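Comments concern the structure below.
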Amino acid sequence: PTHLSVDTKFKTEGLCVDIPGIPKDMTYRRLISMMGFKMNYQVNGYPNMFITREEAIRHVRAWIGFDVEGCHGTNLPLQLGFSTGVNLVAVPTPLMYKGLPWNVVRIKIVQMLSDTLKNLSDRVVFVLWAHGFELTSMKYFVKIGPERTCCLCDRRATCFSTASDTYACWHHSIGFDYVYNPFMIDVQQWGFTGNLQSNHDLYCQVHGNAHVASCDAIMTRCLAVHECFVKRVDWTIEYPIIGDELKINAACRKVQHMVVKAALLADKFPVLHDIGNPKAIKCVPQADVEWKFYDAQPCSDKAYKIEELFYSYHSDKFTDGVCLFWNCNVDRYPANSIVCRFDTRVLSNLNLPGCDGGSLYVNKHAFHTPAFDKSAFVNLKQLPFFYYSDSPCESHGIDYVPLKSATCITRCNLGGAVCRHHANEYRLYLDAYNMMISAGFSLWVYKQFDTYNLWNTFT
Ligand SMILES: CN1CCN(c2ncccc2F)CC1=O
Ligand SMILES: [Zn+2]
Ligand SMILES: [Zn+2]
Ligand SMILES: [Zn+2]
């Protein structure tokens, strides 16, 4: 019930063109042996090179699509393709590299995986659409053995070096030549009818097939991502903290209280329609406004049609007051809205590439977010930075260099000079806002929003 048993059956139909005459009855134990790996009954935390769908989902940050195409079987050169976009050519003697021997190819494989995964995961998961040559070629760049630790640190071992007989994690594997103890999963064992391209092209129109191994590796991991995260959503799975997850979420909550609290003071809306997370709370609990909630889970597939969220017959008058769409992804936002929308294009360790232009955002939980579409925001404008505070000016306590800013909306700045307390709070809030923007989130607001209306709240 925890791992994939080596005695589970492996459907070999998808392997009989590269491997003609392959037995119909086959288990993982025989398949691993067939690949050139003697497991020799080793109870050292590595029960099987292959894993379950649930284990692959728990370790999605490790997924690397892998495909091998025959450029002509120890006679023919192989094209090794990865979801990173790399194409290596191995000779037995998008990045498309020329034909080189296995000893140099295996060195580049360790470099590529270590640079790709060092800040993502403690392992690699080869996501396959197994036809034969990828499983047979693994003996040339993979060495297996008991679970281990890094020679330079305490992280688990993910690489091996024959030159120095030592093991290393993804950070200390410079010059290492073997992938040590990788994991893998064959998507073809999930019961797909038809080939990779047909199943991929059913959900994703963003990846095309140039017939190169990398294109297939991308389509494989994409289709695996769709199956596990787009159409199957398991928000119960927690994920390790691998970066600024805590500061990003703290920043978002701070920005959220700030933007909503200020909009309510500037335009004095009677009602706020909060559309999104069914578990969300009032971000501004002391606000005068009538707060109404609408439940809508994170749409993993496509953005919600505003016509299905509001219409079809709650105040029902969504045009009265302001709508708050905090991370609720809709096709076109109404003009009376405050919106936080995650930009799927952002380059970060928390954002993994998704399906159909979307992205898998892993921050405590995995959220496949649909593609960012700038046209969702035609009735709105980008929210400009500001810091508002109605709190008393009282230091209570962080050194000081006089703060002079137009965007620090406080009583002290109204009356001339900014005080030390609001000056610390301004720089802390500025850092949180910067944290939030860089983490790929974008803020938008109704066109009539003006920060000038906030000075009046000081009388
Ligand atoms: C749980 N886990 C997965 C991710 N992981 C790392 N992530 C980022 C940087 C360095 C790492 F070792 C290693 C680990 O212990
Ligand atoms: Zn290490
Ligand atoms: Zn795709
Ligand atoms: Zn002040």
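Note that chain A is numbered according to Swiss-Prot, with residues 5949-6020, 6027-6047, 6076-6295, 6298-6381, 6388-6449 shown in order.
Heads up, the Cβ atoms here are built off N, Cα and C, so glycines get one too.
Swiss-Prot documents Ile5967 to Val as a naturally occurring variant and attaches the note In strain: Omicron/BA.1, Omicron/BA.2, Omicron/BA.2.12.1, Omicron/BA.2.75, Omicron/BA.4, Omicron/BA.5, Omicron/BQ.1.1, Omicron/XBB.1.5, Omicron/EG.5.1. Summarising the annotation, Swiss-Prot assigns active site to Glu6017, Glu6116, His6193 (among others) and lists sequence analysis as the type of evidence. The Zn(2+) 14 binding site annotation in Swiss-Prot covers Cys6132, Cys6135, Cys6151, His6154.
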Which chain-mates of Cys6135 (Zn(2+) 14 binding site) that are at least 6 residues away have a CB under 8 A from its CB, listed by sequence? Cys6151, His6153, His6154
Other than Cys6132, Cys6135, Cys6151, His6154, which residues of the same chain sit close to Zn(2+) 14? List them in sequence order, counting a residue when its Cβ is within 8 Å of the Cβ centroid of the site. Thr6131, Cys6133, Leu6134, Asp6136, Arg6137, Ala6139, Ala6150, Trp6152, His6153, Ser6155
Quick check: in three-state DSSP terms, what is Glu6017 (active site)? strand
Among all the protein chains here, how many other CB atoms are within 10 A of the CB of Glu6017 (active site)? 20
Spatially speaking, which of the recorded positions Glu6017, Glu6116, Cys6132 is closest to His6193 (active site)? Use C-alpha to C-alpha, please. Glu6017
Got a sec? Which of these recorded positions, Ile5967, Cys6132, has the most Cβ atoms within 10 Å? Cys6132
Closest to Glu6116 (active site): which of the recorded positions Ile5967, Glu6017, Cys6132, going by Cα position? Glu6017
Let me know the whole-Å distance spanning the Cα atoms of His6020 and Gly6027; 6 residues are not modelled in that stretch. 9
Identify, among the recorded positions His6154, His6193, the residue whose Cβ has the fewest other Cβ atoms within 10 Å in this structure. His6193
For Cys6151 (Zn(2+) 14 binding site), the three-state DSSP class is coil
Site of maximum Cβ density within 10 Å, from recorded positions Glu6116, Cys6151: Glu6116
